Amino acid sequence: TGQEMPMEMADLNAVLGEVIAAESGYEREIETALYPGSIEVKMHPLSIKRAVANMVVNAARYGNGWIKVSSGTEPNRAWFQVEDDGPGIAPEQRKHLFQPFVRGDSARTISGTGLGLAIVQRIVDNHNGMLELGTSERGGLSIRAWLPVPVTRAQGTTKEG
Ligand SMILES: Nc1ncnc2c1ncn2[C@@H]1O[C@H](COP(=O)(O)OP(=O)(O)NP(=O)(O)O)[C@@H](O)[C@H]1O
């Protein structure tokens, strides 16, 4: 009990630093490398917090060679990416990785009734930024999540001549 306003203005380096101190308790070889300055995106520190955790849970339990949590940003668009060692995505699964949008006139559902815990997807989906997956030779997988910032005022230096 105590108010509950979600999706608001939050720093991406501030939310990741919270999940870092939480996921860094015993061998969670998490290499932190956030934008050394100050990010700023209106997001939900909750959903995002869970989005970074469930991401390392796959490299910590099965994986155990190296985990990496980094965050960057740009003018009118900040984002954060992760990296972990392991086998990487499969050759066939790369095509069926919880991809949204379908194309067909029939689904042919045989079974699979229960709950729908698609965490992570609704996260970047509730922000409206981006979500992509990459892998270097199925050896160095890295996640690319984006979070667009609300209108701002950043021009930079520009001489007239
Ligand atoms: N670090 C990763 N991040 C995102 N996708 C990954 C990663 N490593 C592998 N993948 C691919 O996505 C799947 C792993 O994460 P995820 O998509 O959550 O699993 P899932 O098979 O869809 N559900 P489950 O594995 O039962 O928890 C694998 O089947 C790979 O094809």
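Swiss-Prot numbering applies to chain A: residues 290-450, in that order.
Keep in mind that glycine also has a Cβ here, set from the backbone N, Cα and C atoms.
Long-range Cβ contacts of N347 (mutagenesis position) within its own chain (separation 6+, distance under 8 Å): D373, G375. Swiss-Prot documents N347 to D as a published mutagenesis change and attaches the note Loss of ATP binding; loss of autophosphorylation.
According to its DSSP assignment, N347 (mutagenesis position) is helical.
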